[PDB]
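Undergrad: This is the structure I have questions about; it appears just below.
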Amino acid sequence: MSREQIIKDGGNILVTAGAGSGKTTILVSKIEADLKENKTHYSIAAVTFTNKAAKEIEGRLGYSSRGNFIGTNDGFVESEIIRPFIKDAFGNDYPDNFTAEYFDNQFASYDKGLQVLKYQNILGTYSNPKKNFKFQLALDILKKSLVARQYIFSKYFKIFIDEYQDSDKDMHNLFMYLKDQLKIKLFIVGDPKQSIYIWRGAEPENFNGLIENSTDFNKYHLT
Amino acid sequence: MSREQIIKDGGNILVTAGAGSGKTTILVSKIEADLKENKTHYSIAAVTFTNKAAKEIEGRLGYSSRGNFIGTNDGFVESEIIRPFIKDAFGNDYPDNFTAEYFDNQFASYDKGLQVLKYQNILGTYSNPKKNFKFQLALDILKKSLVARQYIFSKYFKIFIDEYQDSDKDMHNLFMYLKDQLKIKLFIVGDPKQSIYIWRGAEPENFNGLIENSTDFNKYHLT
Amino acid sequence: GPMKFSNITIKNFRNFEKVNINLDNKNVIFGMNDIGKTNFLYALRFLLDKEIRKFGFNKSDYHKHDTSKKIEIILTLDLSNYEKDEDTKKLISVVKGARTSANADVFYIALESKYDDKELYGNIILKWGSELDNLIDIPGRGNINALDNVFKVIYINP
Amino acid sequence: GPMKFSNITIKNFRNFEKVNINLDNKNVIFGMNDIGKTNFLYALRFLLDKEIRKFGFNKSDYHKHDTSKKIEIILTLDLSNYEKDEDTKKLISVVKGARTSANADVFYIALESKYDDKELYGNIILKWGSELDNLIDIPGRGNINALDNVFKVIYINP
């Protein structure tokens, strides 16, 4: 019975779920179980691109005194990692409050993007649709700031990751940095057949390699 | 005795003070007297370019439950008139939080400045050193928003204005709009001999015309 | 007409399940259920008086002690005659922003509260403004809220 | 070494004019002036306990009843051994930002309060962080402060 396997969990869990949602109910069950068995100040982070998915996750879940974050990956980063520590990591000159618009710069060189971000306050994306600069900035702010690393270590003990096939190398590197260099548990679920956002920038080959090459993430089959 | 004339005040007061400060003590006395005799929710606004002047004004004054604003003209506007009501006047698309940098755009046409402000979020000044676009924006947001006019009318019953010879036509128009179209008392002090910021953008000829042509502002001579 | 109260949408209070009863400045409450009138008066105290907010909500303060539900009491105000009504000026001077130019007459003052089981103290989260759909962050400079400069409750009880 | 208290700079309290006395987790207060020890304990309650902040300060709570002065009690914390000290994790998880990378060991928790004569209620304005020079805006979501999730005072008195 797969319910016993779901309940017994244990460390990192990878589930090969099917299409037609399905991942939502196991995600909710895992979140509720982790909140119930926990008895410390450690929080949880569940991230999903779909806004209405975040709305329903918040609606079906009750009020938690300890801060549990529900939102999108870019919103998650720009909310807790970029916004507070941008002044601490890169000096008081860098702005703290800003809005993200992808269709402003459309640059070709990383140095030009760095200059326009530093001076004109404008934050956009590469001309190449692949990769997201926000997660590279998150890596940069994490690398040279011990405060950000300490906050991420202490706040979340297990970060829940959804629709990981949509992830590119940047947030993949961010999540691996949090898992390895910060020893933070990761709960990742992904559908191998959901490779439809490739044009949007998704490159799931790293996820498939982790499925095959990596050994820490045990593979589970759900009916 | 000029102390009796200072105490008796009455409506708008214009004082031809001398150099070597001097205006600071009469400003503090007028502010304290107005706060003491007042018994309602009406607040007061004293504005000065000199930051250390604002610091000493705050230091020598006590804590007030009712919000009394001490700051610079551009800071005053961008703080209470632009920041809150920018979304209400011009729709939710306009940004609410931003930083002012004068040396970014350096445009020549008003339409180009409007486009760059609307799209690229950048806020600067004209290539012409005269005039300030911030006060024109304040006029624009006041004209088409009844909420901003109501807030300005209800909050401050008398707005204190300092070093008015540094004022150009834009904040002159803003202050006259508040005085006439909003029936708000104005306490303005200025030195005719302090016309040294002309290159910075100051054009005191309007102030001298109000001294001569206007009749509502009574002229007072201080020893 | 001068500024007047319009409605209070008390939801999931001590006894009020879901009621939206109109108000107008001079109000009289009477009839059966003296506990109901007392709960209504304490709801007004919670929505307006700081001396009652600081104690927060308890398990008994909810409807049928069901902590799952959320207290939401929404006072509705009508604003008019700006140039002559002093109380309208008093209300609109403290509120900076959060007032859409489309409707400058209506003004909501809500009070959202959800119970947490990890501390057993339902926090009173004031969310006032002018439209139910969009609320900007309330200043809340310490214990004294921005509302505390507008509405002060004078409680009279022998 | 594990996280430990370092200093509390009590200024203009009920009896403390200007004192900066060191602390370390396990603290013992005794000697003359029982009112002094009571005032010290109530100062800690004001700085850490929400059940005492909500009542605010009074005229008697200041030094020599002089309302002109400002209460400023600044608790100083020392942070170290991040990976093994659970209480360090508890303190640094709630604080988001306001921690300069230059000094991740020191952590100030101040409490500024100025008396207003128009309402006779000195508001408790918490301003905590990591450096005295620069303080970012405290969340303060309603009655419960962000500090309330870290430090809870268990008051024991027969």
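Numbers run from 1 along the shown chain.
A Cβ is built for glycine as well, from the same backbone N, Cα and C atoms used for every other residue.
Quick paste from Swiss-Prot:
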type    : residues                                    : note
BINDING : C:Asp34, C:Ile35, C:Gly36, C:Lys37, C:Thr38 : ATP binding site
MUTAGEN : C:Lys37 to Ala (Swiss-Prot position 35)     : Retains endonuclease activity
Undergrad: Taking 10 A as the limit, how many CB atoms besides its own sit near the CB of C:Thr38 (ATP binding site)?
TA: 13
Undergrad: What other residues of the same chain, not counting C:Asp34, C:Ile35, C:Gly36, C:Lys37, C:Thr38, have a CB atom within 8 A of the CB centroid of the ATP site?
TA: C:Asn15, C:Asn33, C:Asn39, C:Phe40
Undergrad: For C:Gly36 (ATP binding site), list the number of other Cβ atoms lying within 10 Å of its Cβ atom.
TA: 16
Undergrad: So how many other Cβ atoms are close to C:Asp34 (ATP binding site), meaning within 10 Å of its Cβ?
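TA: The answer is 9.
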Undergrad: Counting all other Cβ atoms within 10 Å across every protein chain shown, which of the recorded positions C:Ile35, C:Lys37 scores highest?
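TA: Of the recorded positions C:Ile35, C:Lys37, the highest Cβ count within 10 Å belongs to C:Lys37.
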